Structure formats: C-alpha cells, structure tokens
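So the structure is just underneath, and the comments pick up after that.
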Amino acid sequence: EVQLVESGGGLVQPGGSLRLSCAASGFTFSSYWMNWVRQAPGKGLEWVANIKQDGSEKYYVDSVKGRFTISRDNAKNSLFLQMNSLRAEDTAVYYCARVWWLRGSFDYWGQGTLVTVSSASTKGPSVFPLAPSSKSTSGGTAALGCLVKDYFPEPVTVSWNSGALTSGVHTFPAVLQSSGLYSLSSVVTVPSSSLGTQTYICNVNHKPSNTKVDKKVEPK
Amino acid sequence: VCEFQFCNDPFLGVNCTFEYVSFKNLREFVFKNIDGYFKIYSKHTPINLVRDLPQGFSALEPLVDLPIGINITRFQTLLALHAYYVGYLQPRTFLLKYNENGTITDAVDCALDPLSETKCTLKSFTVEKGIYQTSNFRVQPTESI
Amino acid sequence: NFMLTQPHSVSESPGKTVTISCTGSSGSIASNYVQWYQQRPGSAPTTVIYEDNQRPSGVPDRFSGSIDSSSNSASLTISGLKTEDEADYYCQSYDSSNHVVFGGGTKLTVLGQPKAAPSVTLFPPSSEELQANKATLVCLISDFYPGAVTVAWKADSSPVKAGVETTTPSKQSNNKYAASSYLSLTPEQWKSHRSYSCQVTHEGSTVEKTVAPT
Amino acid sequence: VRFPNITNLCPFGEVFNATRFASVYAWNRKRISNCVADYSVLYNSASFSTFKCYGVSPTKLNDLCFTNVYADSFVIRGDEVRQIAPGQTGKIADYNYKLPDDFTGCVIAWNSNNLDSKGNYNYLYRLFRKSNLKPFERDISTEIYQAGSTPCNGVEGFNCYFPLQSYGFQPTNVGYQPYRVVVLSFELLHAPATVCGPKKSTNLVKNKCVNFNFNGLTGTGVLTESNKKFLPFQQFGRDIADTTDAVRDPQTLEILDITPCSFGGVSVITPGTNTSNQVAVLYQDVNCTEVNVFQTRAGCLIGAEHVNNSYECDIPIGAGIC
Ligand SMILES: *[C@@H]1O[C@H](CO)[C@@H](O[C@@H]2O[C@H](CO)[C@@H](O[C@@H]3O[C@H](CO)[C@@H](O)[C@H](O)[C@@H]3O)[C@H](O)[C@H]2NC(C)=O)[C@H](O)[C@H]1NC(C)=O
Ligand SMILES: *[C@@H]1O[C@H](CO)[C@@H](O)[C@H](O)[C@H]1NC(C)=O
Ligand SMILES: *[C@@H]1O[C@H](CO)[C@@H](O)[C@H](O)[C@H]1NC(C)=O
Ligand SMILES: *[C@@H]1O[C@H](CO)[C@@H](O)[C@H](O)[C@H]1NC(C)=O
Ligand SMILES: *[C@@H]1O[C@H](CO)[C@@H](O)[C@H](O)[C@H]1NC(C)=O
Ligand SMILES: *[C@@H]1O[C@H](CO)[C@@H](O)[C@H](O)[C@H]1NC(C)=O
Ligand SMILES: *[C@@H]1O[C@H](CO)[C@@H](O)[C@H](O)[C@H]1NC(C)=O
Ligand SMILES: *[C@@H]1O[C@H](CO)[C@@H](O)[C@H](O)[C@H]1NC(C)=O
C-alpha cells in the first residue's frame, strides 16, 4: 500500500515563495525517482522537475529553471519543491508522483496542491448588464445576462430575480485575469418577445467582501 | 570453448562462449557433465611410488563448476613433448565417512562384495558378529512359452 | 524542443470503441516509451497504459494501444465504452531536449445522450462599463453536447489573443454543457476595429457572432 | 536475504564509453557472458536520446537470467536511429544492420556530435547491395554493385557503384548529426544461464527468529555464531536427519548455526477449582526471555513462587520439580 500526501498550498504574492511537500509511505524513497507535475486550471499536464533516487542529480523544465528547486529527504520520507519568484503564470495545481525508472511511467500520483499567485486584495464585484442586440433578437429567441468583473477572491454566486427565476439559467465558471482579479458571467434564456415586457435582474453575491449587486438587464 | 581446429596428434612444445585465464606428484581429477555443467574435482598429493598408481584413500574437492553447455562423448589428453590412468564412473551407492572436520576419510562401495553390503545396510564401517539380511534374491524368467 | 499535441474533442457512443491519438514534433515519439493517463474530474491522473502496451492492475483489457513510428505518432483505443470513462486523457513520453513531455490532453465524452450544437450569444460592452473606461466583450456558449468546444476571438478579419481568458465546458441543468470566453479591451481598442466577433467550433462546423461600436 | 559480493560486472560501460565505434556497414559485436548484468547504469541515465526495449521491460530485465547477451555497436545519422528496430526497412535496416521481427532486446542511442564529426567520412554505410541482409548479418565486401546490365568488372562506371557511401558528419549539422547506437540482444538457450542481474541483500540480524534466504536455500529459525568450521568450498551444513544445521554467510564467510524458533506445549498447573481459581502456566522447553517467573528444566513457569523448601510431591512438573 503506497500513498502520497501533499501540503503547502495557498495564496502567495507575485515575487513571493513557498515550499510544497509530498510525504509518502509504502516504499523506500532511495529506490525511486520523484517528480513534480503541474496542471493549471483548464490546462493539460506539464512536467516541472525530477530528482534522482539518491538526490545526486536534478532536472528541470526550462520554464522554472533558476526559480524552482527540487529536493528530497530519504530519511524523512518526503519530496519537496521550493518555488521562488513565483509568477502569475505559475498558478496551478501541483502533483507529486513516483516513477519506477527515468523513462518509465508515473505509477503513483498525489491529489494535487493548489498554488495561487496574486497581489489582489479582497474586493467586491462590479456588475455590468449584457444586453442582446437586435440581430440575435430577430431570430425569435434571445439571451441576456450579466458580467461580473474585478472581484477577489472566488467564489461568486449569481441568481435571477432573487431565486424566483431558475428556468433557462446558467452561471459560468470564473476566469483569472492577469491583474489578479476574477471575472464571470451569468445568462438567462428567454423568448425574444419577453425582453421588453419581463423583468430580468441578476443578483450577484460575493461573500468575502459582503457585496451584493442587483442589476437589471434590458435589450439593445 | 571455441570451435578449435585440432591436429590428429596435438601436443605442447618444451566462437567461445566461455573463457578464463589464471615420480613425486600425484594428480587426480573427476570430470562430469550434469545438466550442462562441467564439474571438475581435483586433488594433488606427494607420493613416493614411481612405478604404478599409488594405493590409498583421498577425496577430491570441487575445483570449478562451469556453465558450458557442450556435448562430451570423447576426450583427448594433452602432453608436452621434448604416465596417466583413465577410468569410468558408475551410478553406484557409497557409504561415506565424515570425520570431525567434515573431511571424507573413508568409504564403502555398497556393491563391491557381501561384506560391503552389510556395512552399507547397517550404516557402519564396523560389523558385529551375527547374520544380517542385506538383499533379496529372485530368479528371473529366461524364456517365454 | 520535443513536444506532444492532442485533439481537443473526442467522443463516441457507449459500448463502442474510440481512438484517442497523440502526435509528436521536433523529435521522434517512437524513440522512447509512451504512457497514457486518465484523469477523472475532481482528482489526479493515473496510469492506464504504460510502456506502449502494458496496463496496471485495476485497468481492464478494454484499454490498449500502439505507436505508429512512421507517422511520428501514437494512440490508444478504448473498447466497450462505459459512462465511467468520461475523463481527460493525456499522453507522455521522454526526450533529451525536454525530459518529460506531456501532451495538452484529450477530452473524452461517452455519448449516452443525444448530441447538440452550441448556442452562442455575443454581448457588447454596456454604457456603464464604457464609462469606467473598460470594454469587455462576453461570449457565452450553451446547450451543447459532447462537452468539448473551441472558442476564439477575432478583430475584423484577424484573430486576437491578447486579453482573452476562457473556461472549460460545465454541465448545466438540462444535462448539456455551457462555456464562456472573455475579451478585455479598452474602449479605444474596441473602437479601433470595424467589429469584433466570437467563433465557436463544435466537431467541425462553427457558430459565429459579431458585435460592434454604435 | 543474503547474496555474495558482486566482483564481476558485465562490461556495458566498456561498450558504451568506448573511444571509437565501428561503421554501421561493419558493426562491432561483443559477447557478454559469465557476469552480473547491472542495467541501473543504462536505464537511469538521462544522457540517452533513445531507449526502447522490444523484448522485455527494463523493470523486469534487471531481475532476469540469460545464457548470452550481445552488444552490437555502430555510428549512424540521427534520422536513421528510428530504423534500428524489428519490422523496419531502409538503407540501414536493410543493408547495414538488420534486426529480426521477433527481436528480443533493447536499443539504446545517444548524440555523439561533440566528438564523431569534422567532414568526418571515417564512418560508412552500405548504399547498394544485390539483396537485403538477414537478421544480425554483416557485409563488408567492396564488390562493385551493378545497377545496370553492363558488367562492372571490378570498377565504377555507368550504372556501376562502389557499394559504400560515407557519412558527411560535421559539428554544424540534428538529423544529420552522428549517433552512437548500441543494441543489447538477450537470449535464453537450453544451456545454463550465465548472465543474471544483481541481487540485493539485507543486513543480517542475529539471535532473533527470522525468515531467511541464503544463496539458494530458504527456511526459518534463529541465526547464531557457530563454533564449527567448514571446508573452503562448502556452503552450508546438514544434520543427521537431513535438516539444515548451519549456513555459511555469502558475504562474511562466517558460519551461523541455525536453530528452530522456540516452540513447545503450554500447560496449566492448577489446584482444584473446588479450593482455588488461581493458576500457574508452564511453557515447555522454552526460555523465559522468549515467553513470579521461574526458569527450570521442564520449561518456563509463570505464576508459581519458587521456594528453597522441599515437600513431598503433589502436582508434578518434571525434572524434579513439583
Ligand atoms: C560512461 O562514463 C561516464 C563518465 O564520463 C559515466 O557518467 C557518470 O555519471 C554519474 C551521474 O549520473 C556520475 O555521478 C556523480 O558524481 C559526482 C562526483 O562524485 C557527484 O557529485 C554527483 O552527485 C554524482 O554522484 C558519475 O561519477 C559518472 N562517472 C564517472 C566515472 O565520472 C557513465 O555512467 C558511464 N556509462 C556507463 C554505461 O558505464
Ligand atoms: C560462430 O557460430 C556460428 C553459428 O553456429 C557459425 O556459423 C560461425 O562459423 C562460428 N564462428 C566461427 C569463427 O567459426
Ligand atoms: C547432447 O545432444 C542432445 C541432442 O542430440 C541434447 O539433447 C543433450 O542435452 C546434449 N547433452 C549435453 C550434456 O548437452
Ligand atoms: C581439524 O583441523 C585441526 C587444525 O585446525 C587439526 O588439528 C585436527 O586434527 C583436525 N581434525 C581431524 C579429525 O582431522
Ligand atoms: C564484501 O565486501 C566487504 C566490504 O564492503 C568486505 O569486507 C567483505 O570481506 C567482502 N566479502 C567477500 C566475500 O568478498
Ligand atoms: C470442596 O468443596 C466443598 C463445598 O462444596 C467442601 O465442603 C470441601 O471440603 C472442599 N474440598 C476440599 C479438598 O477443600
Ligand atoms: C535464556 O537467555 C539468556 C540470555 O538472555 C541466557 O543467559 C539463559 O541461560 C537462557 N536460559 C535458557 C533456559 O535458555
Ligand atoms: C535460597 O537461599 C539462598 C541463601 O542461602 C538465597 O540466596 C536464595 O534466593 C533462596 N532461594 C529461594 C527460592 O528462596
């Protein structure tokens, strides 16, 4: 029974640093290769660093070269990654894994430790209405929604007409901007004829800043 | 162990899948091929007999055990030019006597004669006075009617 | 340096066999071993196939593969697709120019329900946002299946990448998927082009919407 | 688990760290035999650009025995490295170095541009041949190839070519750079295996009940220093009833006696339950260090208080004890 346990994630400022660790048991560390693999949200996998069985040699991907150091302690039964000068681009989930031999497979994987790099302070969202144009309205159906922008941190919950309107409603996942702030949107699907007769108010709730914004969306 | 070409009278003057490089004298060897292994046992002792094979007892310790894989049906002895004895082994039963240091100091050939049979049967090199049953006799059929 | 690439959207009916491919560039994929990983949403990727055609305990014989050395590519096939096979699949190999090389991932959907083309609505900046000196254009995609689409922005007739952030498809209340993309422009940039548009690709055909300053 | 010192390793380093390789048209072969095949210096090395086994996975290879291992070495272009595989065709696969479709082994290659280049035309490959090569064949003849219908008569001419072409290896060439290729072919014959991977040993713990494996024998028991000596060639000792008596340690060559792990019957010594529910327990023929504790000849007695005063026997224990 082989297990990997990770810790050391959280929020760090740009230019800051932290150390990730992956404790493990069920095997002797000195007999295996240890690696870190990174996965940013919405992205595929990429390799970060590799350390030899006895710690005698280390390898890195060019993108972290000179910034990240991979190290291990075979007595403490744990793998470490020291990440210096962290950039916004380094926001990702970091996985540890066990490798039988250098060009073989990754036999065991951890669950992944999330590291977020951001200088942003806690802020409530600004909400701007997203009005449908006549070009889409003329099709007989229409959609209208709200843009939730410049808030930090996640999550934001959005509903329509204080929860009264749930049919044809979807809230999209948020994205992280280069500014360290988040943005998302929410849309309600309607008949085109209802745009000028029914009320469509989005209720945007951001708990971390105690901010609630009620925004009416009208057709263009 | 190469496919060596030999003379019909090979002597010394005065592909290989294995390669190794390192009267008063009595030298004894046993050569046997078991499951592909060429086993060599050997002993070297001083003697004061210059006419014939010396009488006495010794056991030969293993020297090498080589993973060769070659069929051996015949062999050639090689001498240098300006005596030896050859016997053959048989699958016979022996009673071997080990001393305090685990050295074989004596032996009984269990099919040499009726006394040896008694000694092997009783697991002893000394036999007390009496009668011992050592084997059974059965007349075999010689024809078919 | 040697890199691996994969198709974004791969799907097939349950009970049938689907092929997930990976191709290499700037080196030879067949000079080393190829691994395949399966990441179910919510956790880590695990080995399904290793060293081209081997599999770990717990993985059924429905998973197999090979390397096409003359095409500098490799693939795995998954027979007998189950609804439990929905996952992000990854290819991995080794090189000297890049030690461990992973592909971008493949989204595999098992078609246990009817398919649907995406509905795309593109919204212009509101007056409230423009008065804040910002012009974010919002592209919202909904009601599609399988849950894998590609979303891209254009300015006039040329693609725009700067200021673009995206989300992954997410299952909505009608068991279809929805996704979004945002293009953050300043009002000055927005008005420097005749129009802006969002094009969404699903399987092969596309849905394109256009908005402009007025 | 104990195995003897490995003082005889297979010369993979001699093949891989050679000052010079042969031309592919005249590839070299060295036989690896009667040695320990340590592959940890090949599969844990990041210097190789190519490392692919068509026989058995490297994770198993280091624990397998073979009769013969052959290391075939040559220099070719990087763009030709992909031809060194079973089922492949091409100028190298067909005229210089052919591997059989059922090839069992590993192909390892690395860039040698930092040494084997100038142009450096010392390395050659066969460009023309009357027919292709058989698996692991070699052809180093210089007979002029006849492409046309006119006899070449030993010389080049119209549709007549020298069979070999040199490589223009230069330091400024990736596809045209030289690569050193070594192919390790592994076979098992009816003959005794001669080449096995290394075996790891554990530390030896004395005076404890353990499981063990010494060379080729196994068993359980307690290992203690022996006061007996063996002949120089003997590996273990045996008792009268053909049980293992002692083993000679593969690394220290010291002799350790082997005893069975302590065992025996457990009996309860009791006054009748009509007068008392107090009992003492006797562990037959064991030490008290292994189980009011009294060690006697009968065994280890717990719960009974030993006294100096003798009495007529009531409940017999054994060996004069009641
Ligand atoms: C062929 O020869 C080369 C030498 O040119 C062998 O390279 C070996 O590479 C390892 C690293 O993977 C070296 O180990 C390192 O040594 C330094 C210095 O003591 C130490 O600080 C490092 O932490 C690490 O332990 C090793 O020393 C080096 N060998 C030699 C003789 O320098 C290569 O392994 C050989 N290939 C084969 C198949 O034998
Ligand atoms: C080596 O063995 C092969 C296979 O039996 C044989 O054809 C070849 O002639 C042998 N080598 C020599 C020098 O005879
Ligand atoms: C002798 O040759 C036969 C084949 O004719 C083979 O089966 C047998 O194992 C060989 N004996 C030895 C010791 O190799
Ligand atoms: C055992 O060896 C010793 C020398 O160490 C020798 O004195 C002794 O006589 C030998 N025992 C026997 C039975 O030969
Ligand atoms: C094995 O190596 C050790 C040194 O680590 C040495 O003391 C010991 O005598 C060696 N044993 C043999 C049988 O060569
Ligand atoms: C056994 O118990 C009975 C009571 O049931 C008692 O009378 C008798 O004396 C006891 N026997 C002995 C030997 O103590
Ligand atoms: C029990 O073990 C000790 C060593 O701890 C020893 O001195 C004693 O003689 C042993 N007793 C018996 C009965 O084996
Ligand atoms: C017996 O008497 C001696 C003193 O002569 C004492 O040391 C020893 O412990 C006594 N044994 C018991 C069982 O009482």
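Using the numbering of Swiss-Prot, the residues shown for chain B are 130-143, 165-172, 186-245, 264-326, in order.
Placement of Cβ uses the backbone N, Cα and C atoms for every residue, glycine included.
Reduced to three states, the DSSP call for B:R190 (mutagenesis position) is strand. Under its mutagenesis annotations, Swiss-Prot gives B:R190 to K the following note: Partial loss of biliverdin affinity.
Taking the Cβ of B:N234 (mutagenesis position) as reference, no residue of its chain lies under 8 Å away while being at least six apart in sequence. Here the residue is the original one, while Swiss-Prot reports the published mutagenesis B:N234 to Q with the comment Increased resistance to neutralizing antibodies.
B:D138 (variant position) falls within neither a helix nor a strand when secondary structure is assigned with DSSP, and so counts as coil. The note that Swiss-Prot attaches to the natural variant B:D138 to Y is: In strain: Gamma/P.1.
Under its natural variant annotations, Swiss-Prot gives B:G142 to D the following note: In strain: Kappa/B.1.617.1, Omicron/BA.2, Omicron/BA.2.12.1, Omicron/BA.2.75, Omicron/BA.4, Omicron/BA.5, Omicron/BQ.1.1, Omicron/XBB.1.5, Omicron/EG.5.1. In sequence order, B:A243, B:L244 are the residues near B:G142 (variant position), counting only same-chain partners six or more apart with C-beta under 8 A.
If you take the C-beta of B:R190 (mutagenesis position) and look for same-chain residues 6 or more apart in sequence within under 8 angstroms, you find B:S205, B:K206, B:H207. Variant annotation in Swiss-Prot: B:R190 to S, described as In strain: Gamma/P.1; the structure shown retains the original residue.
Record note (Swiss-Prot), natural variant B:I210 to V: In strain: Omicron/BA.2.75. The unchanged residue is displayed. Just so you know, the Cβ of B:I210 (variant position) picks up 12 other Cβ atoms within 10 Å once every protein chain is counted. Following the DSSP three-state reduction, the secondary structure of B:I210 (variant position) is coil.
Under its natural variant annotations, Swiss-Prot gives B:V213 to G the following note: In strain: Omicron/BA.2, Omicron/BA.2.12.1, Omicron/BA.2.75, Omicron/BA.4, Omicron/BA.5, Omicron/BQ.1.1. Listed in sequence order, B:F186 are the same-chain residues six or more apart from B:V213 (variant position) with CB atoms under 8 A from its CB.
For B:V213 to E, Swiss-Prot lists a natural variant annotated as follows: In strain: Omicron/XBB.1.5, Omicron/EG.5.1.
On its own chain, B:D215 (variant position) has no residue at least 6 apart in sequence with a Cβ closer than 8 Å to its own Cβ. Variant annotation in Swiss-Prot: B:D215 to G, described as In strain: Beta/B.1.351; the structure shown retains the original residue.
In the shown protein chains, 16 other C-beta atoms lie within 10 A of the C-beta of B:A222 (variant position). What Swiss-Prot notes for the natural variant B:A222 to V is this: In strain: 20A.EU1.
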Hey, how far is B:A222 (variant position) from B:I210 (variant position), Cα to Cα, in Å?
16
Fill in the CA-CA distance, B:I210 (variant position) to B:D138 (variant position), as an integer in Å.
30
For B:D138 (variant position), the number of other Cβ atoms found within 10 Å of its own Cβ:
7
